[PDB]
Amino acid sequence: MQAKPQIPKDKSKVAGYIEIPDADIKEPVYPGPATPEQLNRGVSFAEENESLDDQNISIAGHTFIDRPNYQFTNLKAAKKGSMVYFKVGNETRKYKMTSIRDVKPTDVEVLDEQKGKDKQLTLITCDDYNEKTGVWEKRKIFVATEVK
Ligand SMILES: *[C@H](c1ccsc1)c1oc(CO)cc(=O)c1O
C-alpha cells in the first residue's frame, strides 16, 4: 500500500485488501506473478505485468481443501451486486460482479483483449481439482467491473 497504487518487487507485503461483505471476505491481496509460494499464503495476481493503475487486475483464487476459512472459500456465495471493495493503496475501489461465468484451462478465449471496460477485477477462482493431471477444471471467473 502506497501513493498511486502499484506493484513493487517485494512479493511479501500487501498491495491492497479484498473486501466482499457478501462473501464474508476481508482479506489481504498479495501482489505477485501467481508464483506458488504467493498462492500458498494468499491470493495473487495472474501476472506481474498488470497493475493497480491498469485496466486489467486479475486475482487468482487459490481454493484449498485443508483450510475451511480462508479468502476465496466463501466467494462462491457472491453474486452480481456483492459490492467488491478493493482497498488498494489508499482508495476504496468498488467493483460490481456484473459479468459472471466459469471457464476451463482449455478456454484460452476468455483471457484475451476484453477491452472496452473500466478497471475490471477478474476473480479467477479455480475450483474442482483434477488429480489425473494436477489441474483445476472449473475456473470460475467473476469479472467485477469498477462500478459507479
Ligand atoms: C487455476 C488455479 C488457481 C490456483 S492453482 C490453479 C488457474 O489460475 C490461473 C491464474 O489466474 C490460470 C489458470 O489457467 C488456472 O488454471
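Each residue's number is its place along the chain shown, starting with 1.
Structure determined by solution NMR.
Backbone N, Cα and C atoms are what each Cβ position is placed from, and that goes for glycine too.
Features reported for this protein in Swiss-Prot:
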{"type": "BINDING", "residues": "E47, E50, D54, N56, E113", "note": "Ca(2+) binding site"}
{"type": "MUTAGEN", "residues": "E50 to A (Swiss-Prot position 108)", "note": "Retains enzymatic activity. Shows reduced Ca(2+) sensitivity"}
{"type": "ACT_SITE", "residues": "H62", "note": "active site, proton donor/acceptor"}
{"type": "MUTAGEN", "residues": "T122 to A (Swiss-Prot position 180)", "note": "Decrease in catalytic efficiency"}
{"type": "MUTAGEN", "residues": "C126 to H (Swiss-Prot position 184)", "note": "Loss of activity"}
{"type": "MUTAGEN", "residues": "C126 to S (Swiss-Prot position 184)", "note": "Retains low levels of activity"}
{"type": "ACT_SITE", "residues": "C126", "note": "active site, acyl-thioester intermediate"}
{"type": "MUTAGEN", "residues": "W136 to A (Swiss-Prot position 194)", "note": "Decreases the transpeptidase activity"}
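Counted over every protein chain shown, other Cβ atoms within 10 Å are most numerous around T122 among the recorded positions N56, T122.
Taking the C-alpha atom of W136 (mutagenesis position) as reference, the shortest distance to any of the recorded positions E47, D54, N56, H62, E113 belongs to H62. Residues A46, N49, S51, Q55, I57, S58 surround the recorded Ca(2+) site, their Cβ atoms falling within 8 Å of the Cβ centroid of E47, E50, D54, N56, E113, which are themselves excluded.
The two recorded residues, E113 (Ca(2+) binding site) and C126 (mutagenesis position), show a Cα separation of 21 Å. Proximity of the recorded positions (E47, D54, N56, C126, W136) to ligand 1: a Cβ under 6 Å from the molecule is found for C126, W136.
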